[PDB]
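Visitor: The structure's right below; bear with me while I get my questions together.
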Amino acid sequence: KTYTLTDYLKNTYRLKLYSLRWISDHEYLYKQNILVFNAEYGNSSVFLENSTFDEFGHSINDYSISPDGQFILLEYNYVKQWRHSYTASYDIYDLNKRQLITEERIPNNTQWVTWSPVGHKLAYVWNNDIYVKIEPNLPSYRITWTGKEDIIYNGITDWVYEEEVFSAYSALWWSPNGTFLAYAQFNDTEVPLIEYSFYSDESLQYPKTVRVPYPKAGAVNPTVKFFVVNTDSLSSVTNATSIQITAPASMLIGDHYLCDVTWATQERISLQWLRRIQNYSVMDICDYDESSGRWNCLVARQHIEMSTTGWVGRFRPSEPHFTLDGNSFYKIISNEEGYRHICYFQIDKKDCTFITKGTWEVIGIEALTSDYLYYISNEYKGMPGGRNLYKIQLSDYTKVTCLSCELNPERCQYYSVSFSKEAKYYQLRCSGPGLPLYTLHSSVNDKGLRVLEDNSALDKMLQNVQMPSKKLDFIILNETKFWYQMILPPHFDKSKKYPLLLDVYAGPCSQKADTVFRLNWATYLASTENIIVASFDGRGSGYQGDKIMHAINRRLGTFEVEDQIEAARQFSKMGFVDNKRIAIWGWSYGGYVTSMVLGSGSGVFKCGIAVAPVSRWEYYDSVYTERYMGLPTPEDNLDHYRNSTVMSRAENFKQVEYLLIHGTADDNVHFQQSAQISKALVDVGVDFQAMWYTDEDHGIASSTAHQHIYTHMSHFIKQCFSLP
Amino acid sequence: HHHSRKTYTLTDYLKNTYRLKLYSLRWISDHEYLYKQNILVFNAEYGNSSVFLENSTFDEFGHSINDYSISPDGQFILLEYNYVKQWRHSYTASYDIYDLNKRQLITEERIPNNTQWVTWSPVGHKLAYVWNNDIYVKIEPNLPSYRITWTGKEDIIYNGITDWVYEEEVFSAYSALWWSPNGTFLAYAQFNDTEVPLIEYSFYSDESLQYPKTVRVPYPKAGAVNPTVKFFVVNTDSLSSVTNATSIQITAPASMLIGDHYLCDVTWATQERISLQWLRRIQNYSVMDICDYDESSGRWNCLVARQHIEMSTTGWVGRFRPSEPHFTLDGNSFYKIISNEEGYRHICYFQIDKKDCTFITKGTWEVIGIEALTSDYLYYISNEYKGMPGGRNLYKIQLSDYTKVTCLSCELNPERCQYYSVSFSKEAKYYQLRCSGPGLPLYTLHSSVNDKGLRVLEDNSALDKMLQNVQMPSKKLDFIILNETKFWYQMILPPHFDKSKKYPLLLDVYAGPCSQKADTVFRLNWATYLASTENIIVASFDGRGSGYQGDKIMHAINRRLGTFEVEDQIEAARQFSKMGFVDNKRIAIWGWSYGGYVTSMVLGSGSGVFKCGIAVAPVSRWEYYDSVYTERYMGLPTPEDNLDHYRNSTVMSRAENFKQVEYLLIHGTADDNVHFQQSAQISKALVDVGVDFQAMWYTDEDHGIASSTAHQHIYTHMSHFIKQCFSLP
Ligand SMILES: *[C@@H]1O[C@H](CO)[C@@H](O[C@@H]2O[C@H](CO)[C@@H](O)[C@H](O)[C@H]2NC(C)=O)[C@H](O)[C@H]1NC(C)=O
Ligand SMILES: *[C@@H]1O[C@H](CO)[C@@H](O[C@@H]2O[C@H](CO)[C@@H](O)[C@H](O)[C@H]2NC(C)=O)[C@H](O)[C@H]1NC(C)=O
Ligand SMILES: *[C@@H]1O[C@H](CO)[C@@H](O[C@@H]2O[C@H](CO)[C@@H](O)[C@H](O)[C@H]2NC(C)=O)[C@H](O)[C@H]1NC(C)=O
Ligand SMILES: *[C@@H]1O[C@H](CO)[C@@H](O)[C@H](O)[C@H]1NC(C)=O
Ligand SMILES: *[C@@H]1O[C@H](CO)[C@@H](O)[C@H](O)[C@H]1NC(C)=O
Ligand SMILES: *[C@@H]1O[C@H](CO)[C@@H](O)[C@H](O)[C@H]1NC(C)=O
Ligand SMILES: *[C@@H]1O[C@H](CO)[C@@H](O)[C@H](O)[C@H]1NC(C)=O
Ligand SMILES: *[C@@H]1O[C@H](CO)[C@@H](O)[C@H](O)[C@H]1NC(C)=O
Ligand SMILES: *[C@@H]1O[C@H](CO)[C@@H](O)[C@H](O)[C@H]1NC(C)=O
Ligand SMILES: *[C@@H]1O[C@H](CO)[C@@H](O)[C@H](O)[C@H]1NC(C)=O
Ligand SMILES: *[C@@H]1O[C@H](CO)[C@@H](O)[C@H](O)[C@H]1NC(C)=O
Ligand SMILES: NCc1ccccc1-c1ccccc1
Ligand SMILES: NCc1ccccc1-c1ccccc1
């Protein structure tokens, strides 16, 4: 038998995870029941039983143990908002007594909650204001009084900061020992609202209009203010006093963003700010002052990170990792040859020294100790789509050890890591070419303690199914390596001609050719329909240096689009591809590129599917769009904004079969974007197929809609490929 | 060859290869009408037409002239430009006035931009116009206008113009202004939408609009808060530029003010007598008031003795609304189509001071409309000829002798003409007949004194020439017996139709209350193409709920929408397949609006009769459609009325059954009538039960999906879907 659409949609074959949350430097929690595990022995006692909260009445979505292990926070009444944001009810459970607190409870509709990093202090956001609980059963102190729905956000992000800047709803930062609470304040007063209908359940007589403050390209952005409150000197008599830290003079001169918050020590915080033109950012290092109670960020302690060839950072400037004394830090920046490497900074000195070098990139700094910096990179075998954990000796930068490279080179070439509280242990997460493998390691000697999850259950289930394989490789274009992957049908025959589906994203810093094992739609297409599904990382793609990544700076809808067409041409020349049956599909940026490709009039592609595509860049949000496109003004980049629309390519869609799909409640890529594509196609008399999804957002992630869209897409591709 | 090789193609339909010529005229007097070659004044009797306005006269105008309107006295012309469509009847335009005698544009005190309605008095050249929701009157075109109302408020208070629901469902017009016969009085309605909830939807506009617009329209859905209505009459002769105008309120009868009600008809009877019809929100009870002007009061008074009640125990009253009265010259009598004791609609003769009327027509057929009445004759359209409800003829009944009824149009050309409408001159001395009948449309002129044909105005001979060579389809108009009742169907049959072959069939459905889809009208439409080119039979059926056949058939679906009319369409297809020439592996159904709903209900019925179908802008559940139309047939969506059937006749509840059929669902996103909502709820329900189907939204299109480009796209799209459903290459 084969891996079917049903298998994909119903998860017949499930990849087991081994999700753990470190509680200390040698203990971690795991759900089977919730057990505590020992890293030394692997023994486990039950921490809270299957039904410890039986007579609760509510359904528990998640939990959060306080750092000192004295209280547990139960989260229920989960209502998803955007990508990361949501609302929930909360209860505090005294662990020393095993009983829910009933006094001064956390209110319903709480936007964000968090423990302080030590002890059991609590900070939550409710109705856009910040409250603090020193003790779970004591009244909370109100920190901010300016909270206003859709307008002022204290300690939580607005739509655009949530999606594009912090990848989080929270804008609350505890100092390491919980003394200070730092937060951001966002003002959306003059930011225009995107409006769309929400139809809701059949019983709703009149559709509801959703209105979300959302800055599209070149519109009025939110403004940001930054505060730090002392949670140890809180009065129950007077209103708490918040100390503002103003953005540096180089940022105040125009529109800007707060793009990073990172505490260095107990009395030192680092903030990164980004100009609206995102090629200039500044890091301030701010110290708490004694006989003034204020925060001072010495002009001399400013660190500038700018780019001559593009934007700054992969998606934002990278975060700093301070040494314990906070007089030094490490961060990933692109070197003089454009490759992202770790640079070592002195709090006071302008120049940093690079501690990594080469024609590969550091992905992330993972942990810092007294003697070692740990990082993940794609250095192993010059493969940008592999991921390995390396150890770098701080006293000698040349002494670099790959901790994961050789553990299982056959099945594992893509690792992530999770260190214990003080990096004494680490769990390795291999998502590698073979089935995922989760292993525990002692960092003192780098030996492997034990296998946590090996997916042998999946492994034997899969023994009985004709499974596809992955070919990961590169082609040469202009004396440059460009990587691609193919999901090849089972019993693949080089001498026979297969239909090929080109799976595209191709956004700036994207990577679609990697060593990750996946069970997805492509898996079914290859396994059952005998379709090759290819992906390709061309210009604009990430983790290969700025020469490649910055190629599309200010030129979205050009090189990354052309390169996808070129990749398909190269794939025809591999001899096992039926060039009468090449297709392309993508979601979001992938939707855009698919559409741009189908409208290019290249003649390479028979058909395509665009899901929730951007159709023109003025329709998309400011932070993301302007990062690559600049501003849509006559003095900046209007001409290319005007040039890079799918609408302008409508005529060329006469040569191809198109499917356009979009959820009507997409807060991210607004239905508007597809509504304009469809209108333009109609206006030039192009026939095509469409599908809207009522009330689905950008994820089209309802169990039923998810199943419906993939089913619908399968029929379209099978129809396009003459597959019965 | 030399035999017909051509067919009527999809391109022919979309590009208008074969154009039907019309002959639209407008009577100016009792013996002259206007026409357009250039604007001429044809003399009806001789044919001599002197030139009235050359095409060039407005070349220097600087704007494209959408329409024109000559004052009743031919002294002034109204030029309409900057036309901006709103709903089905409503729009906005600029207006200028050209003095026909003085030969130039009036520049002083011009009608403002964004005028909602303009109209001449029926005699002379008084003017009434609505702007910013208020009424203004110009006694002369170049003088300052008199402001009648001061209460107009966008979306809240409408003066002399209807709100959404009154435009669409009650008056079929934007104006709520009615001049008295000689222009002395200007009657108007005033609607109040303060608590009517707003439908809201996105308008995407030109691609240069960065943020979509949200359109907000006061629109009462079934059971919602309705607009209130007040009625006024102002004397335009006693206007002054020193005091504000005095509007005299005419209140509704107490039997109406007791609960929610509507004004459904306004009809002047004389210079000093107006008749109002009012309808209760439960639309089974209506009251006509008849109101004389009082000379000493300066007020209007409706005498309770002259009050007339029209009701129905079986359904609603009127075909879509209570019928309009047609008054005798003295205004002491009127004629009015009402349903007789056995449910057939006929002309009843009423006396102003009397309760009981006398029926002037009888029979198992119906009067469609009263068209004209004189001292000696009443002229009306009916479907009596050959007992064919889908046929239409002009009849003449003698007022002094009801047994003397003459058919004026029946026998003119019986073979090509079986469906007529009429246009009478100002005092019925001449009339134009429009034959749309089985053959090519024919326009003729007549004098009513001797009823002889004066001339052929337009005979569509150019089109007859072009068609002489193309394999056109034929129409079969016949009936079937069901529960010993005749139900009529039509078939657009492919050329060289062969009884022995098995053709695929498309059920073209509408099936709304008082609908008629089986008639004698000649049409060049999508159905023409399907038959001519694709060899598909496209049939239509008038089952229970349909009109022009009596209340027995028409009221069968009262309070029961989505039942018998739906069931009868399914039943029809069974009959068609059992006629022997239908391939019942290939039966499709398609409809728009109510027809979209019926399509959806049929596809979701689980009958197994249909392979596929297309629903365009369908209603999906009655709580989503407007109060006036829905409640007419469905009552209130309340537990103590009809909530049960409201909840029971949604297409959503039938989602599961769509697993058995190929479905295409189409809807314009800016549909102000049947909201996109209705399809959005259908789609969600089909997604929820894992049914695959096909969809197409039309960005910024409304209920008509009428844009040149969109119109062509949807028909191309549907053609592909139907061709693939039927395995047609
Ligand atoms: C959020 O920003 C808005 C817009 O800048 C601020 O509103 C202005 O406040 C000033 C002084 O209070 C007034 O004089 C202006 O007229 C306001 N403009 C508008 C558009 O409202 C608002 O004060 C800010 N709120 C916070 C809490 O910072
Ligand atoms: C802390 O600050 C808040 C908001 O600034 C105060 O609450 C307001 O108090 C003023 C008078 O001082 C009233 O006019 C407002 O109506 C109050 N707003 C609300 C509902 O909070 C609060 O009293 C302050 N606490 C003190 C006394 O320091
Ligand atoms: C339109 O109708 C509304 C009611 O729907 C009228 O508003 C009322 O006005 C009176 C007196 O001004 C108030 O007592 C009521 O509270 C209002 N009604 C409600 C409930 O809103 C309004 O006057 C009408 N408009 C006009 C000018 O006719
Ligand atoms: C693991 O085992 C030791 C005894 O060998 C015990 O003291 C410790 O508490 C255990 N930890 C857990 C997680 O139960
Ligand atoms: C949260 O909401 C529910 C439902 O209204 C209510 O019964 C409960 O008391 C609320 N809990 C809190 C913490 O306010
Ligand atoms: C936390 O840091 C603050 C500020 O430096 C300091 O006063 C305090 O000692 C620390 N708390 C403890 C007891 O760890
Ligand atoms: C940042 O971008 C602007 C606009 O593209 C450009 O003119 C400027 O040179 C850039 N600044 C830096 C510091 O590279
Ligand atoms: C129409 O014809 C009549 C009769 O022959 C003629 O006298 C007249 O000039 C024409 N009509 C007008 C008023 O132009
Ligand atoms: C209508 O608008 C145009 C353009 O704004 C203006 O020139 C013209 O005078 C206006 N017409 C009237 C009669 O107000
Ligand atoms: C007419 O009515 C309005 C308000 O209803 C008033 O403002 C206006 O001045 C009145 N006209 C005069 C001057 O009589
Ligand atoms: C129009 O009607 C009014 C009301 O009956 C009357 O006073 C007036 O004389 C009429 N006008 C003419 C010129 O017939
Ligand atoms: N908004 C940045 C982002 C982050 C994660 C995934 C997708 C996207 C995205 C959506 C739409 C268009 C371009 C990117
Ligand atoms: N609103 C009555 C009407 C009149 C003319 C044409 C269609 C319709 C209509 C639209 C939607 C649903 C039911 C009827």
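Chain A is numbered as in Swiss-Prot; shown residues: 41-72, 75-766, in order.
Method reported for this entry: X-ray crystallography, 2.5 Å.
The backbone N, Cα and C atoms fix where each Cβ goes, and this holds for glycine too.
Sharing the record's features from Swiss-Prot:
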- A:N85 to A: Does not inhibit dipeptidyl peptidase activity, interaction with ADA and homodimer formation (MUTAGEN)
- A:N92 to A: Does not inhibit dipeptidyl peptidase activity, interaction with ADA and homodimer formation (MUTAGEN)
- A:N150 to A: Does not inhibit dipeptidyl peptidase activity, interaction with ADA and homodimer formation (MUTAGEN)
- A:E205 to K: Inhibits dipeptidyl peptidase activity (MUTAGEN)
- A:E206 to L: Inhibits dipeptidyl peptidase activity (MUTAGEN)
- A:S630: active site, charge relay system (ACT_SITE)
- A:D708: active site, charge relay system (ACT_SITE)
- A:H740: active site, charge relay system (ACT_SITE)
- A:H750 to A: Inhibits weakly homodimerization and dipeptidyl peptidase activity (MUTAGEN)
- A:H750 to E: Inhibits strongly homodimerization, dipeptidyl peptidase activity, interaction with CARD11 and T-cell costimulation activity (MUTAGEN)
Visitor: Select from the mutagenesis positions A:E205, A:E206, A:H750: which have any Cβ-Cβ contact with chain B shorter than 8 Å?
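Guide: Answer, by Cβ distance to chain B: A:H750.
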Visitor: I'm trying to understand the geometry here, so how far is the Cα atom of A:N92 (mutagenesis position) from the Cα atom of A:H740 (active site, charge relay system), in Å to the nearest whole number?
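Guide: About 35 Å separate the Cα atoms of these two residues.
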Visitor: Per DSSP, to which secondary structure element type does A:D708 (active site, charge relay system) belong, with helix, strand and coil as the options?
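Guide: It is coil.
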Visitor: Reduced to three states, what secondary structure does DSSP give A:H750 (mutagenesis position)?
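Guide: DSSP assigns A:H750 (mutagenesis position) to helix.
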Visitor: Indicate the candidate from A:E206, A:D708 with the smallest number of other Cβ atoms within 10 Å of its Cβ, considering only these recorded positions.
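Guide: Lowest Cβ count within 10 Å among the recorded positions (A:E206, A:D708) is A:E206.
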Visitor: Spatial neighbours of A:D708 (active site, charge relay system) among the recorded positions A:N85, A:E206, A:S630, A:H740, A:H750, defined as Cα within 10 A: which are they?
Guide: A:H740
Visitor: Nearest to A:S630 (active site, charge relay system) in three-dimensional space, by Cα, is which of the recorded positions A:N85, A:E205, A:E206, A:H740, A:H750?
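Guide: Spatially nearest to A:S630 (active site, charge relay system) by Cα position is A:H740.
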Visitor: So, three-state DSSP: helix, strand or coil for A:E206 (mutagenesis position)?
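Guide: It is helical.
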Visitor: Give the number of CB atoms, excluding that of A:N85 (mutagenesis position) itself, located within 10 Å of its CB.
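Guide: If we count other Cβ atoms within 10 Å of A:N85 (mutagenesis position), we arrive at 9.
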Visitor: Can you list which of the recorded positions A:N92, A:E205, A:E206, A:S630, A:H740, A:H750 have their Cβ under 6 Å from some atom of ligand 4?
Guide: none
Visitor: Out of A:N85, A:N150, A:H740, A:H750, point to the one nearest A:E206 (mutagenesis position) in space (Cα versus Cα); all of them are recorded positions in the record.
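Guide: Considering only the listed recorded positions, the nearest one is A:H740.
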Visitor: Could you give the Cα distance in Å between A:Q72 and A:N75, the residues bounding a stretch of 2 unmodelled residues?
Guide: 5
Visitor: Which of the mutagenesis positions A:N85, A:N150, A:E205, A:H750 has its Cα nearest to the Cα of A:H740 (active site, charge relay system)?
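Guide: Comparing Cα positions, the candidate nearest A:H740 (active site, charge relay system) turns out to be A:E205.
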Visitor: Can you name the residues of this chain that are 6 or more positions from A:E205 (mutagenesis position) yet have a C-beta less than 8 Å from its C-beta?
Guide: A:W124, A:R125, A:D663, A:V665, A:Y666, A:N710
Visitor: For the recorded positions listed here (A:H740, A:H750), tell me which residue's CB has the most neighbouring CB atoms inside 10 Å.
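Guide: Highest number of other Cβ atoms within 10 Å: A:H750.
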Visitor: Have a look around A:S630 (active site, charge relay system) and count the other CB atoms within 10 A of its CB, chains all included.
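Guide: A:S630 (active site, charge relay system) is surrounded by 20 other Cβ atoms within 10 Å.
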Visitor: For A:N150 (mutagenesis position), list the number of other Cβ atoms lying within 10 Å of its Cβ atom.
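Guide: Other Cβ atoms found within 10 Å: 11.
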Visitor: What Cα-Cα separation, expressed in whole Å, is found between A:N150 (mutagenesis position) and A:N85 (mutagenesis position)?
Guide: 38
Visitor: Expressed to the nearest Å, what is the distance separating A:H750 (mutagenesis position) and A:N85 (mutagenesis position) at their Cα atoms?
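Guide: With the alpha carbons as reference points, the distance is 44 Å.
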